[PDB]
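Worksheet: the structure to be examined is printed underneath.
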Amino acid sequence: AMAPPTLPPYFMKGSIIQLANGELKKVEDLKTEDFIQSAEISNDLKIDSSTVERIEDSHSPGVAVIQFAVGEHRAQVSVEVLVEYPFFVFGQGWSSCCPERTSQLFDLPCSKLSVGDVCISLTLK
Amino acid sequence: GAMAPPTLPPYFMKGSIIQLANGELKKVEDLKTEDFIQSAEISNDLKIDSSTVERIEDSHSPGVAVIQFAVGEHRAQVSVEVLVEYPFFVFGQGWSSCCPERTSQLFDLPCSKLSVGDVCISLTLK
Ligand code: NA
């Protein structure tokens with residue numbers, strides 16, 4: 001199970017995120033709550049949360065194999081992702097497997113993605 | 001099917017403003033191919049990685065497309081299942097997806113039909 005080979009451009013710090021209420025916030029100052037109400041005021045989106053179960057090296061160098069427990073019912077999904085890929089962890093902010101690279105790439109301060117981290121995202125319905 | 005975070009579209013970049021390496025600021029919808037190359041010349045540790053669309057189909061799951069990529073210089077084979085509205089930025093083309101119409105109403109921006117041979121770019125390390 002592979003991840004898209006592209007990264008969204010809004011990760012380069014200094015980028016401004018528009019919340020569904022109208023207020024603006026720099027990508028690095030983004031707080032957990034900013035995800036919640038944004039999805040609570042959107043009749044298109046809701047919040048989906050996935051828990052990190054395991055992090056393994058992949059046969060491809062610089063790429064990690066993360067096993068996730070997705071949403072309620074904890075569906076198990078393993079996905080190969082770049083080590084630098086930034087996840088927003090519940091109550092911890094931006095996290096990746098290699099914050100050092102995420103700093104070299106986006107100048108974005110990251111925590112160390114760890115087992116049990118609840119990575120939240122905006123999804124549909 | 002069930003999708004991990006990275007597989008999901010970055011809906012959060014709707015109406016966003018990107019901070020380029022050159023210090024410039026651009027609304028996401030106004031990004032140009034040159035903006036990528038121009039901000040990749042700033043550092044030497046940075047470069048524009050390329051993934052070429054080799055094949056596009058429909059998955060066993062509805063609303064999900066099966067895209068085949070040649071990733072990077074060594075053209076690694078990569079098959080990805082994503083929601084049909086997943087925005088990719090294409091060399092000389094800009095935002096594109098398997099369902100441009102759906103991408104426009106969800107990310108608020110013009111979107112072209114993703115087609116075999118499109119080179120999807122992004123900023124990468126090393
Ligand atoms: Na460079």
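Sequential numbering from 1, following the chain as shown.
Technique stated in the header: X-ray crystallography, 2.5 Å.
Cβ atoms here come from the backbone N, Cα and C positions, even for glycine.
Quoting Swiss-Prot on the mutagenesis of A:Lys26 to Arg (Swiss-Prot position 589): Sumoylation reduced to 53% of wild-type. Cβ neighbour count for A:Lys26 (mutagenesis position) (all protein chains, 10 Å cutoff from its Cβ): 13.
Taking a C-beta cut-off of under 8 Å and a sequence gap of six or more, A:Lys31 (mutagenesis position) has these contacts in its own chain: A:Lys25, A:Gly93. One entry in Swiss-Prot concerns the mutagenesis experiment A:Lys31 to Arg (Swiss-Prot position 594). Its note says: Sumoylation reduced to 68% of wild-type.
Sequence-distant contacts of A:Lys46 (mutagenesis position), defined by Cβ-Cβ distance under 8 angstroms and a gap of at least six in the same chain, are A:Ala39, A:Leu122, A:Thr123, A:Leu124, A:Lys125. The mutagenesis experiment A:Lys46 to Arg (Swiss-Prot position 609) is recorded by Swiss-Prot, whose note states: Sumoylation reduced to 43% of wild-type.
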